[PDB]
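Peer 1: Before I ask anything, here is the structure I am working with.
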Amino acid sequence: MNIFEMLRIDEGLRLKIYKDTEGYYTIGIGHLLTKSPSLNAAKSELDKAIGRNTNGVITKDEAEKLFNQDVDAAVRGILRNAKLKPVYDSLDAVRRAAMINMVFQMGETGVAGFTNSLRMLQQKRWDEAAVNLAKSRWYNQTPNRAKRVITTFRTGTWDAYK
Ligand SMILES: [Cl-]
Ligand SMILES: [Cl-]
């Protein structure tokens, strides 16, 4: 198991513009297009992202290309962030994947907002961090996915995904 396979299980794959759990226009493997309500603003973002007139539909390769970019940006976002980097550096490889998953889903700003949990992760207080991570809108809104991520943090293994 790896970050790509992990995120592909959590996000799924859709070749047509769809709405995410929050109601925003997305495509591919969890690629957010726009928070705007306009499907046209979504089609426009999409064409801009792909470099062609898509009419809201993309190929598997196109989906994968967006996905490769998004994982790369997520890692680089972590490494550039003063609050995130120290945590990331302190973690083992499996747990690193869990933090990348949170950032891909909620952005660097969002994760950086989990101040107390980040501190507990840095100190390697697994059980306590897992408890604190659960007291969030994140867990409340997407509980099955949050549990998987959280279990990865708690255990340091890929069990939740197997
Ligand atoms: Cl893009
Ligand atoms: Cl969920």
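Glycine is no exception: its Cβ is also placed from the backbone N, Cα and C atoms.
Straight from Swiss-Prot, here's the annotation block:
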type: ACT_SITE; residues: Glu11; note: active site, proton donor/acceptor
type: ACT_SITE; residues: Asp20; note: active site, proton donor/acceptor
type: BINDING; residues: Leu32, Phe104, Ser117, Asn132; note: substrate binding site
type: MUTAGEN; residues: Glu11 to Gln; note: Complete loss of activity
type: MUTAGEN; residues: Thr26 to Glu; note: Complete loss of activity at neutral pH; covalently bound substrate
type: MUTAGEN; residues: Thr26 to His; note: Facilitates transglycosylation more effectively than hydrolysis; covalently bound substrate
type: MUTAGEN; residues: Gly30 to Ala; note: Almost complete loss of enzymatic activity
type: MUTAGEN; residues: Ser117 to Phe; note: 10-fold decrease in enzymatic activity
type: MUTAGEN; residues: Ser117 to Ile; note: 500-fold decrease in enzymatic activity
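Quick one: how deep are these features, and who are their neighbours?
Peer 2: Taking a C-beta cut-off of under 8 angstroms and a sequence separation of 6 or more, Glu11 (mutagenesis position) has the following same-chain neighbours: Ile29, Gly30.
Using a 10 Å Cβ-Cβ cutoff, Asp20 (active site, proton donor/acceptor) registers 16 neighbours.
Using a 10 Å radius centred on the Cβ of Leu32 (substrate binding site) and all shown protein chains, the other Cβ atoms total 17.
Taking all protein chains in view, 21 other C-beta atoms sit within 10 angstroms of the C-beta of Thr26 (mutagenesis position).
Within 10 Å of the C-beta atom of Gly30 (mutagenesis position) sit 19 other C-beta atoms, taking all shown protein chains into account. For the recorded site, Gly30 (mutagenesis position), the DSSP three-state label reads coil.
Its Cβ placed at the centre, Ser117 (mutagenesis position) has 24 other Cβ atoms within 10 Å.
DSSP classifies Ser117 (mutagenesis position) as helix under the three-state reduction.
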Peer 1: Of all the binding-site residues given, namely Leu32, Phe104, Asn132, which is spatially nearest to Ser117 (mutagenesis position) at the Cα level?
Peer 2: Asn132
Peer 1: Which number gives the other C-beta atoms within 10 angstroms of the C-beta of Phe104 (substrate binding site), all protein chains shown included?
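Peer 2: Summing over all protein chains shown, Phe104 (substrate binding site) has 26 other Cβ atoms within 10 Å.
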Peer 1: What count of other C-beta atoms do you get within 10 angstroms of the C-beta of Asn132 (substrate binding site), across all chains shown?
Peer 2: 19
Peer 1: Around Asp20 (active site, proton donor/acceptor), which of the listed recorded positions (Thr26, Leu32, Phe104, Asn132) come within 10 Å, judging by Cα atoms?
Peer 2: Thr26, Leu32
Peer 1: For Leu32 (substrate binding site) and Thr26 (mutagenesis position), what Cα-Cα distance in Å is obtained after rounding to a whole number?
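Peer 2: For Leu32 (substrate binding site) versus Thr26 (mutagenesis position), the Cα atoms are 4 Å apart.
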